[PDB]
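To start, the structure itself, in structure tokens.
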Protein chains: 2
Amino acid sequence: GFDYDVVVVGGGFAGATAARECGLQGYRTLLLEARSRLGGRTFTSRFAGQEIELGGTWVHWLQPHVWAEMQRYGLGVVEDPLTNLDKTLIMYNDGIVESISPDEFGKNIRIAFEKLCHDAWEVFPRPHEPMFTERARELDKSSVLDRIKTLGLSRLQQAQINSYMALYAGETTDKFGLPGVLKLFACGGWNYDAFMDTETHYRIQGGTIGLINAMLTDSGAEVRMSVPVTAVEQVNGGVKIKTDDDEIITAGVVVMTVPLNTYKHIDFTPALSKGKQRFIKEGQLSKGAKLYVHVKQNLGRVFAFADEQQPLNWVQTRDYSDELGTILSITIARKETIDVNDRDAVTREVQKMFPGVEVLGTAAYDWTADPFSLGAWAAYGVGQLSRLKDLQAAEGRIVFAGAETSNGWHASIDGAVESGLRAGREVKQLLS
Amino acid sequence: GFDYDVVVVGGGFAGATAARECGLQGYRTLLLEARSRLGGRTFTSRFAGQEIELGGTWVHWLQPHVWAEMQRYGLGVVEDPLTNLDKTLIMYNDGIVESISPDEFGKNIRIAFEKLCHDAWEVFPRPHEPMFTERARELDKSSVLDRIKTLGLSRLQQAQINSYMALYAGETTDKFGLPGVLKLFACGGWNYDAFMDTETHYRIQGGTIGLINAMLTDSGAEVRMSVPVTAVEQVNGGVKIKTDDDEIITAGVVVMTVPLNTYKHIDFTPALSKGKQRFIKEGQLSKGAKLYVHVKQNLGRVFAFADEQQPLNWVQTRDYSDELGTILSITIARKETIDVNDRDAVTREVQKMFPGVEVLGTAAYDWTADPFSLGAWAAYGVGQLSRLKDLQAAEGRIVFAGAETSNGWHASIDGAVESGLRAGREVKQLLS
Ligand SMILES: Cc1cc2c(cc1C)N(C[C@H](O)[C@H](O)[C@H](O)COP(=O)(O)OP(=O)(O)OC[C@H]1O[C@@H](n3cnc4c(N)ncnc43)[C@H](O)[C@@H]1O)c1[nH]c(=O)[nH]c(=O)c1N2
Ligand SMILES: Cc1cc2c(cc1C)N(C[C@H](O)[C@H](O)[C@H](O)COP(=O)(O)OP(=O)(O)OC[C@H]1O[C@@H](n3cnc4c(N)ncnc43)[C@H](O)[C@@H]1O)c1[nH]c(=O)[nH]c(=O)c1N2
């Protein structure tokens, strides 16, 4: 006789999915969200007359869980201008910006990536079972930089792949675990063209917040915002959940979906397992941020890499026209390379990359400074993928989810949805 | 004031999915199935001590809808012996069986398939929108044989690819539409290795029937078997459904999921649209059947193609050992090349392919003669993909689903699930 059958902590995609699964079973469901908004590491907002995505943005039909949701709710794709590019730039660590023929640019990043992931088929024949092969466990002793060193890439190819990999690590690539990258490549059909198409080409029709809201409406769950959970205690055959103002909610089962790097806000009684405590002490790697920039000039359809010692590591066109000018979408690997909330620094760096432009405005999100993410997309350090099961394991009546805990597209919205479907299955098992 | 909110006609994957979607919304849901069993064009059975799948069998994590279901219900994959093959055979139209080095066999089918589908990226950048490009519509005037003629393949490669394509057509390849094949290739990550991995490598843990049952149990729907629908009439703002014994059930909405080739059993009032009537008169192409064969000898891990003038077009090992012998899984493109229910003919043909073996038993399913399939997997003839929307369109309070009506993996379980998710969404729209 608890207040609720299940309490879901966190209202990003993992928690919204889990609440939808539980609510459709008829369970009395409550979702507690710490921020005063839903979406978590996705955030739909508005800027220079456009809808923008300040966190997770792009999806793909090769991503099975989010795609099945878009099928269920009737959401199409919205194509960003990634094809027929006008300008493809590389900014080297030394600050030189070089314009490359788009054809040659794409050929060289494809060569670099296919070399980096040359053994993906043999190491990850089953990418949703990351430790299926012994070779995957053996490679979890290496970083991505360790492998890049052995490819003997050209200078352009080295700069491109190290930019790409620093972005995916949200860190320098000497800290970035290698098997996680090979696994993502395998999820994308074991080929560079398919994989790249999944990463920054198609957005969700109606936005990430539209899909979140659809699932939560569907769910019937009670949703409370601005309510951080600070303690969880297993007692009386269920759980007591304490919020920051010391109120207590009881439940038969709790689904945790908060980001790994935020677990320090929450006291567990009894303590979690040693393997989980080790993951919580380590956290996940990424220190990224995101920024949109409105410039007066029409730069057309552009793509730019910047290597890891520079701040504007992944640049794409979000919109362009003679009338509007250009909106640039810019993902920053390491918030320590640039204060995305310092407009003067941002204009300096944008002009470094595109000399001549005048900056009409910016919209930024510092995911690393936000207390309820404390980092960006999930990025595993060396040796962490090998221990993933420690983070996935249930502990009594507490179920764990979130993209960090997924097997497949762990750096994506899809991995969050996957973990939420798993969580709902586990709740059903616990309430049988 | 109808008997039910929605009646789902058909208990294969499309109907079970649609009923699950409707039941979880709380709609009063009934499913009518014509056979005395569920599963439709999947059928889990038993043979020589093993569980076998006499219809749809293999699935993949690149197939988004069925994979999301497996995630929801906790179903793993079961690997059949497709790697590290002992024997790879090609049987030519002239009846010669030739054993090919497995490495060479695989390289040659890969070359043939990558040439056949060379423009898949450009024609099907968005495989779930099959008519997105003008080139796709233009190509829908050509058959697969038209393209094979222009590739100038070697004799081995031509025989391999024509066997593969006759199987997918369930017909000779001069009748097989080309764009549907390019689209399937695109769904599979635009590359042969990924694509081939999706088609006959992994089975559903617990069987197709286990997933069907999980969805229907979840649904809460009322399920009736051995009850064929023979007429549907839209009247009084809903629908009157008549069964073969002239009983009448009323509903707000009906979801049709029966195979295209069986629509001749059902009278619609008012008549369906001309575009639908044209599809129903044409039907879909496939005339296939399936057979398992138990032989005394241990043949190990085998794969064989037979070209379209021969009957045992796709052969794989389902199980092998010295103790038990071998179980061969055999898919037949055209039931007119062999009477799979004629054990003597079956033994003759198996021995033609593997001379010397003793045939201990068989289990077969003639999908083409069965009145509630009248064919096997969905296979489009020339010009049909272009008109797919005619088949997909709702007609008043009648919703249409089934694998033939899906946009993506139309020849698969996945396409059926996809269409059932679409149907649930459309029912929700109609009942608002
Ligand atoms: C800048 C950037 C860019 C990208 C991406 C991320 C980011 C940050 N990703 C990844 C994607 O955004 C991410 O994997 C998912 O949104 C994670 O969803 P979860 O639900 O796991 O965590 P998420 O962090 O969304 O949800 C956790 C929730 O818990 C809440 N919370 C934390 N502590 C709490 C407490 N104590 N009590 C209560 N609530 C608490 C938080 O407020 C948050 O709402 C991405 N993906 C993709 O598919 N495509 C892309 O292009 C990108 N790009
Ligand atoms: C031999 C063989 C082999 C394969 C495959 C098929 C076959 C036949 N496929 C394809 C796959 O099996 C298929 O696409 C789906 O099962 C189709 O599901 P649907 O629900 O669309 O039709 P399905 O035909 O399953 O369901 C329709 C239902 O309607 C019923 N019905 C018909 N008329 C009726 C009436 N008047 N009233 C009531 N009910 C009526 C039928 O009895 C049937 O149950 C496959 N796929 C895959 O993913 N992997 C594979 O390996 C294969 N291989």
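Going by Swiss-Prot, the residues shown for chain B are 51-482, listed in order.
Method reported for this entry: X-ray crystallography, 2.1 Å.
The backbone N, Cα and C atoms fix where each Cβ goes, and this holds for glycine too.
B:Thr250 (mutagenesis position) has a Cβ environment of 17 other Cβ atoms inside 10 Å. DSSP assigns B:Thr250 (mutagenesis position) to a helix in the three-state reduction. Quoted from Swiss-Prot, the note on mutagenesis experiment B:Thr250 to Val is: More than 10-fold increase in KM; when associated with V-381. Does not affect kcat significantly, but shows a small decrease in catalytic efficiency.
Under the heading of mutagenesis, Swiss-Prot lists B:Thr381 to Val and annotates it as follows: 2-fold increase in KM. More than 10-fold increase in KM; when associated with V-250. Does not affect kcat significantly, but shows a small decrease in catalytic efficiency. The Cβ of B:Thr381 (mutagenesis position) has 19 other Cβ atoms within 10 Å, all protein chains considered. Classification of B:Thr381 (mutagenesis position) by DSSP places it within a strand.
Taken from Swiss-Prot, the feature (S)-nicotine binding site applies to B:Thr381.
In Swiss-Prot, a mutagenesis experiment is listed as B:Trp427 to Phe, annotated with the note 3.5-fold increase in activity; when associated with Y-462. Within the same chain, the residues at least 6 positions away from B:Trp427 (mutagenesis position) whose Cβ sits under 8 Å from its Cβ are B:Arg91, B:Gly106, B:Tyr218, B:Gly220, B:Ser336, B:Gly338, B:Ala453, B:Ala461, B:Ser462, listed in sequence order.
For the published mutagenesis B:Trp427 to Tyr, Swiss-Prot gives the following note: 2.8-fold increase in activity. 7.5-fold increase in activity; when associated with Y-462. Unstable, loses activity; when associated with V-462.
Here the residue is the original one, while Swiss-Prot reports the published mutagenesis B:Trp427 to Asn with the comment Loss of activity; when associated with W-462. Secondary structure at B:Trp427 (mutagenesis position), taken from DSSP and collapsed to helix, strand or coil, is coil.
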